Amino acid sequence: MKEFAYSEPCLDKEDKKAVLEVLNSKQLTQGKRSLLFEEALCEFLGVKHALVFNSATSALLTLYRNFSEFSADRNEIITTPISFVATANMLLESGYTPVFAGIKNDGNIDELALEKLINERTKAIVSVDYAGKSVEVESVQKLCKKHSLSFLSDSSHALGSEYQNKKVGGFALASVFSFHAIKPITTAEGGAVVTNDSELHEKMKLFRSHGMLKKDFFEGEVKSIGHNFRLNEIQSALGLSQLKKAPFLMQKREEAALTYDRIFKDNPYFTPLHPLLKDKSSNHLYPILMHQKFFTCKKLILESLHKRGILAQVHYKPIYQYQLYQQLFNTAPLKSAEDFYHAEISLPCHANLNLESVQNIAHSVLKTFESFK
Amino acid sequence: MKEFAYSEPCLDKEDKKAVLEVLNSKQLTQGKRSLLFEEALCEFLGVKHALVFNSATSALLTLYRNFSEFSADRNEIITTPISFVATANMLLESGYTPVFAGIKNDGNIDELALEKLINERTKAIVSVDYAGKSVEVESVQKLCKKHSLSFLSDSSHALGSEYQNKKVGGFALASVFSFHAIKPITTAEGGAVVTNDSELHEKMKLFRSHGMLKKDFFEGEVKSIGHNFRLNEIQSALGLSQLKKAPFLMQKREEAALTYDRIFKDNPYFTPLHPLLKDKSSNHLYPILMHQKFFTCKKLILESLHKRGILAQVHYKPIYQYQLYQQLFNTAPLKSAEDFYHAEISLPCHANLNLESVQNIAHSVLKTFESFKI
């Protein structure tokens, strides 16, 4: 039986050639390819600076630790409960208490529900471009300016996404991208922080690699801590090769999304989010939102989809529901987050899905919902 | 020209084949190859558990954070000032104050100078197998047991090294290895924590990947934080393939070391450490220690070596000399560490350095020293 993962990496012979070139060289890390990849990200995104890391989680920690010195008096960061747990775990590791905001129908943080959460301890707002869809950037920027907060963007899903016809990446103090295996482009594992703030770039650069600044070949200085979150040359070769075809890969996903939209239009069972886009999206996910009448049988629906070879997944359990977060914060549930979680299903959406497969999957999803009643 | 880096990666066709097979798969991370690599490490070392990480620095942080819950009352960890800075930086990141011990002529922590440093705040001792040479494991084990401290081993240089005919890796509560490009074997960047403590293994495993426990395909649980320090499948395939020939690569480095030993025997300028080994070493480095008369002209000597294409390096600046450590602590310099740093030069030594190359480098090193009058 043909099984469709919700996302998968999409490598070609050119990617493989790029990796082989590195294997033939004596420079497997700390080399020219990572630099080339960073420079290409700057040009693609129209930003001043980029740094690549072993994962977006390492990138998040690096950004959270470096965007400001920590103060115990300014320890709260407003963020969304509908993200992967990393967005919040790295807040905890950086000394910050996450303050969870309501979300909208489209999974994104509700820009109209943020101001009420701001108090004297608030340091920043961390938004997530859910499924690739840009948040309401102008609203968030203005609120952050008004209240002297930093705007940080977890854009892990959103490489190539746009807001008002400009690339996501340059709108916040800094933005994070992920190159995990199933992301818009991949380095197997990887991430990036991009920014227009040179001092922040320089701080993060040192934090990524031991805090070491070399005086000459033989001696360095370490003024502040750092780790080893570097991206090696093999992965950087892969990343650059993938980035060079990022618009192509994104459009393959857009083509799939448009086909789902056509077959799904006005169906009574669930609502796709993709038709509601106002700007280009990376289309990392293709979310559908089930009618509330299906909430209690969701496990049976997911199991039925999997039995048909449609390996759908849910993004995401509200972060505050996890035991760690309940233990530390005893957070009251947010209706918007709970309803979204109950409704959401992510369907197969990646650059290697042909339209015949998408058509078959789409009709099979409809038949699945019809079979329940 | 002809330039010799002090170490380099040594990949062959099997390694390249292994990587390419992964690229043909849909599973580029969180797959079977990292598990196979971990199992192969356990078989190679004779240990219960292995976990691979994106770097040894990630491995060190994971070990330091998880071997014990942190207590402000038990915040000191004794370690060596002659290591790469990561060994100590990850202590700071885990809440610990490093307490620097003296070292011996071979670069290793002085096991006879540790007990005097122990007090009510001491939590652990972190040793480093400098250049691949095992520290005096039995001495340190006994001391840690006596004082209820954890023995942690930064064995980053030492995959394949032995102590009393047993592989380094199983002697401490846990040990770290590095698979950086220039290390005994490589995954480009990578590291491992190995341990015989199952509870510690399971804690580190969650810390490596988000704290995530999966209930089913659809839902997980998080009871404690974690990061994403995973080693992907491409690098794990490389690691497995390299590990299969680790003894071969180690023996190539041993042959190079023996060639230097022959040419340097009874030379008037410096003392190689390699002839003093009592057990098999990974031979990650080939250190020589200059006569004190050359300390004041060391930079010129190093520059002369480099002009001859011998890209020698020094391991290591005493860690307490770094600005960060000077600002945080008031560390009196340690004569043993200062003298070692002033004396030491690491010469090219890796599995692809052929006999003719070693003979040429060795004769050039001698010529360089000869050129420096008083």
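According to its header, this structure was worked out by X-ray crystallography, 1.5 Å.
Quick reminder: no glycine exception, Cβ is built from N, Cα and C everywhere.
Every protein chain shown contributes to the tally, and the Cβ of B:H315 (substrate binding site) ends up with 20 other Cβ atoms within 10 Å. Among the features that Swiss-Prot reports, substrate binding site is placed at B:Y6, B:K26, B:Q27, B:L28, B:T29, B:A56, B:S178, B:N228, B:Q313, B:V314, B:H315, B:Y316.
According to Swiss-Prot, the mutagenesis experiment B:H180 to N carries the following note: Impaired catalytic activity. Listed in sequence order, B:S55, B:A56, B:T186, B:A188, B:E189, B:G190, B:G191 are the same-chain residues at least 6 apart in sequence whose CB falls under 8 Å from the CB of B:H180 (mutagenesis position).
Spatially close to B:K183 (mutagenesis position) yet at least six residues away along the chain are B:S7, B:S156, B:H157, B:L159, B:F177, B:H284, judged by Cβ distances under 8 angstroms. According to Swiss-Prot, the mutagenesis experiment B:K183 to R carries this note: Strongly impaired catalytic activity.
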Filtered recorded positions - B:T29, B:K183, B:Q313 - keeping only those with Cβ under 8 Å from chain A: B:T29, B:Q313
Same-chain residues at least 6 apart in sequence whose Cβ lies under 8 Å from B:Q27 (substrate binding site): B:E233
Around the Cβ of B:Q313 (substrate binding site), the count of other Cβ atoms that are within 10 Å: 20
Helix, strand or coil at B:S178 (substrate binding site) [DSSP, three-state]: strand
Cβ-Cβ distance under 8 Å to B:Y6 (substrate binding site), same chain, at least six residues away: B:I182, B:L285, B:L311, B:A312, B:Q313, B:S346, B:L347, B:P348, B:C349, B:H350
Entry from the binding-site residues list B:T29, B:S178 having the most other CB atoms no farther than 10 A: B:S178
Secondary structure at B:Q313 (substrate binding site), reduced by DSSP to three states: strand
